[PDB]
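Participant: Dropping a structure here in structure tokens format, bear with me for questions.
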Amino acid sequence: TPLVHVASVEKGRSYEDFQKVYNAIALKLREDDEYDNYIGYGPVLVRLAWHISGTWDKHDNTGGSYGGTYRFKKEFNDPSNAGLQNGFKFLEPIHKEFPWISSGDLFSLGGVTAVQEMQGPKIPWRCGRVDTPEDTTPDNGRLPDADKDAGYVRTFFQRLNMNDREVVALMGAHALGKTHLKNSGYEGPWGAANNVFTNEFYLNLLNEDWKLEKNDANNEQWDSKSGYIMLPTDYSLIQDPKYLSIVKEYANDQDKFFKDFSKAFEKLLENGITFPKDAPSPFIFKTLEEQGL
Ligand code: HEM
């Protein structure tokens, strides 16, 4: 019926092997710090990890992170993926150094590494994704539009099995990076520390005086006088009463937010994968910093 995607550990690799891929991505983050005006590639790696995981359809088990399908042209040239090709190019040299890691395993660890090296919470991660054939590549159109409202978001997230708490926890990833006109028809960052992982997104959403305006791509965005932005989907988080009390909780307690995000991000990343009972437990990688590097 629904595909079954069983996780299979890369033959003969253990924890230490994966700690090494992580340490390489980390060292590389540290080093190419000039990208996107000095934001670094942190934010674009997190976004690449969400986008390869977000094509998942809980109905027939297609899409999701398992197959590393982003490596194929169809997925790669998905208009909603515009701009991701920068996270790809960044990880290529790494893949060439550790050729035994599957794609989906690399693309997902990149997201975890970014968060943790950007001072986020530790995200437990699992190995085992296996590259599948070019024909298992999901058609374009499964990632969410940004010009919509809270019911649109609730609905969309439901296909990925995420509830309210998970959607608001994931969304605060919007503290990182920024929109770029050329990629999405949106322009501007969400906050000021856009390369440190904090609950900043929620404080802005609650504390700024936002104005609705149209941008040069002729799309509407919410503009703050501090120079921040909020897409319609972000904005929708304070329109809905269920979402807004959760926003508040997070504006109010960065810990809580970190715990909730950790859990939701892992789930997002393991959606669609069956892990045998004998599969190793999830790894918690040390940062560069905890390793003294
Ligand atoms: C309805 C849900 C979402 C919508 C409509 C949305 C839309 C967008 C758009 C339009 C951009 C800007 C692209 C560009 O021009 O570079 C963006 C960037 C980004 N997204 Fe979201 N996104 C959503 C959810 C997520 C989630 C769940 C995450 C991770 C949990 C995420 C992480 C990011 C990051 C980190 C960036 C910044 C990337 C950079 O600086 O290149 N977003 N998102």
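Residue numbering in chain A adheres to Swiss-Prot, whereby the residues present occupy positions 69-361 in order.
Cβ coordinates are placed from backbone N, Cα and C, and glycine is handled just like the others.
Residues or ranges marked as active site, proton acceptor by Swiss-Prot: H119. According to Swiss-Prot, the feature active site, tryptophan radical intermediate maps to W258. The heme b binding site annotation in Swiss-Prot covers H242. One entry in Swiss-Prot concerns the mutagenesis experiment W258 to F. Its note says: Substantially diminished activity.
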Participant: Which of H242, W258 has the fewest nearby Cβ atoms, counting only those within 10 Å, among these recorded positions?
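Facilitator: Minimum Cβ neighbour count within 10 Å, taken over the recorded positions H242, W258, occurs at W258.
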Participant: State the count of C-beta atoms found within 10 angstroms of the C-beta of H119 (active site, proton acceptor), not counting that atom itself.
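Facilitator: A 10 Å sphere around the Cβ of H119 (active site, proton acceptor) contains 22 other Cβ atoms.
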Participant: Determine, to the nearest whole angstrom, how far the Cα atom of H242 (heme b binding site) is from the Cα atom of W258 (mutagenesis position).
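Facilitator: Just about 6 Å between their Cα atoms.
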